[PDB]
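To start, the structure itself, in structure tokens.
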There are 2 protein chains.
Amino acid sequence: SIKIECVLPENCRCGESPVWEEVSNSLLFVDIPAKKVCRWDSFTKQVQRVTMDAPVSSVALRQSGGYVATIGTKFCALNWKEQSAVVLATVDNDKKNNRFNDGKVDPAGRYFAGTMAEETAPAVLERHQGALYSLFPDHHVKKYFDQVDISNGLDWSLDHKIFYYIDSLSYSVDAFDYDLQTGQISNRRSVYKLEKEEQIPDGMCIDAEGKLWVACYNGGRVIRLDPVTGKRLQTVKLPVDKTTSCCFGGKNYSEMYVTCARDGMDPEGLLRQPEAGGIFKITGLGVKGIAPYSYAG
Amino acid sequence: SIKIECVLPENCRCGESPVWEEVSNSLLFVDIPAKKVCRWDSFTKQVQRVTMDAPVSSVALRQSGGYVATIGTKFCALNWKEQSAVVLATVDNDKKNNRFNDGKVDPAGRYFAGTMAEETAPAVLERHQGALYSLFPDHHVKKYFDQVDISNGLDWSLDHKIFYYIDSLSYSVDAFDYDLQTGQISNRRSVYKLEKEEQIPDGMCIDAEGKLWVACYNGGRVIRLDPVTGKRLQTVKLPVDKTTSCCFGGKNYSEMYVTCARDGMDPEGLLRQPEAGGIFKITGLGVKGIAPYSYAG
Ligand SMILES: [Ca+2]
Ligand SMILES: [Ca+2]
């Protein structure tokens, strides 16, 4: 009764950062090395595309209007209709081949995003070169920690007391105590270690029951995790191997949207997986998610 | 089957640089932060140790008599007999806290050794402060490259046309084309990426079939690698996690000796592995190694 369909065969090089915009019933997402932000209207089925001058690794809603995005190593505000971005802040000013990777807005409107060294591939990048940052509403940037290999999926518990975080090459989903008032995190611990067949943990979202959904890059699946009991609750396999991230959207957040990547596939894979890089929608899971937060600056 | 024996429960802070001295049937090794160069007589089972005035990170045979060693950031001649060091050359004169790490003599009698920033935890240190050097027979020094994190295992193919090399924080074994006659290296490429469970690649030696054995720090193992296919051929697990290096020794190089470290172990861990820091001997691998080369200067 679980239905998986490709709703948009966008053939992304590396589709990422799905975000649901409930005021327009649209899905935003990026295609990182194509430098591309996309917005798909789920009612008209139309997609709009904008291309930036550097890799675009995440996008988020901005409450005052437009969007925010991580472009290269810069936090930026985007005016969609003017096709214009303004730089809010720049990070990793000493590295000279880094980029932002995954990012998401916290329950107080702060845009968290982490970095990584750029890659010729998974493990193939300079190691431990990233850091986790957050852009506060007053446009100050906080640096939380470094030594990150690949900053990836992240989300917050429903009572806004825990921050969940993936550094991919740790193969671990971690938790921190989190203070909603100051944005401060502490007491890092692992909540879940992936199995071999689950491959590399990539993007992540929480659901309305407090469970975590993690996209498994090269594992062709999302997994549902109980961060309190530490147990995997479910596996949902997709028709593509390079599953990168996931969010809930649609009617009452009852649908899951999954991004994936076409880069790195050989001909043979591409036959077999002709919708690689598409946007997939999973219905019938019997769980709902929650709305995303919007940047407050 | 293989057989593993702790032949010397030496409890080294950080045992390293194992070298077999067949002319005395002894294993040479260092304990880096204890500042000691050690000889273990495999017949009487007794150990000699000489204390230097700075961390001693590698030792090698010197054809003309005695040993050469890397002490702090100095290449030194060691008169065993007087327990005196003569500086042959120094490197990293500009650095706030570097030391040599692993070193080994090449097939023409040149002393290769590289550096790193000193640690404050494993493996945690100022990034990219090291370089790979070689000490030539007339005591001049060649600098091959910098931006090294932790210079660390190395060896040469049996046809003397390839040099293999680990910078630990690359989690990779690299190969270079190597010219016996000039000591020059070129065309760097990775030949093997460690898997997550293999942790940090540390020391490395070649066997008589041209395959590489790599000690996996915190992985409690040595792995056998095929540098031509990139395939891992074998895993041998040890009773301790902090395996640091390995060499062949014993009669016709038919036994493997493995060093390890006690530093950074929890009281806990020690308790689970009381021989941490010991010297282990592995028999039954079914392949032999080759003799160490001797410094020609
Ligand atoms: Ca990702
Ligand atoms: Ca070492």
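To match Swiss-Prot, the residue numbers of chain B are left as they are there, and the shown ones run 3-299.
The way this entry was determined, per its header, is X-ray crystallography, 1.4 Å.
Cβ from N, Cα, C; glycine included.
Feature annotations, courtesy of Swiss-Prot:
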- B:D204: active site, proton donor/acceptor (ACT_SITE)
- B:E18, B:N154, B:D204: divalent metal cation binding site (BINDING)
- B:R101, B:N103, B:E121: substrate binding site (BINDING)
- B:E18 to A: Reduces enzyme activity by about 90% (MUTAGEN)
- B:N103 to A: Reduces enzyme activity by about 95% (MUTAGEN)
- B:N154 to A: Reduces enzyme activity by about 95% (MUTAGEN)
- B:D204 to A: Reduces enzyme activity by over 98% (MUTAGEN)
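Sequence features, as recorded in Swiss-Prot, placed on the structure.
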residue: B:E18; record: mutagenesis position; CB count, 10 Å: 25
residue: B:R101; record: substrate binding site; CB count, 10 Å: 23
residue: B:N103; record: mutagenesis position; CB count, 10 Å: 28
residue: B:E121; record: substrate binding site; CB count, 10 Å: 19
residue: B:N154; record: mutagenesis position; CB count, 10 Å: 30
residue: B:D204; record: mutagenesis position; CB count, 10 Å: 29
Could you state the whole-number distance in Å separating the C-alpha atoms of B:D204 (mutagenesis position) and B:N154 (mutagenesis position)?
6
Have a look at the recorded positions B:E18, B:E121, B:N154 and say which one has the shortest Cα distance to B:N103 (mutagenesis position).
B:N154
B:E18 (mutagenesis position) versus B:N154 (mutagenesis position) - Cα distance in angstrom
11
In the same chain, outside B:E18, B:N154, B:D204, whose C-beta lies within 8 angstroms of the Cβ mean position for the divalent metal cation site?
B:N103, B:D104, B:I152, B:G155, B:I168, B:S170, B:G205, B:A217, B:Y219, B:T246, B:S247
Whole-number Å value for how far B:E121 (substrate binding site) lies from B:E18 (mutagenesis position) (Cα to Cα):
16
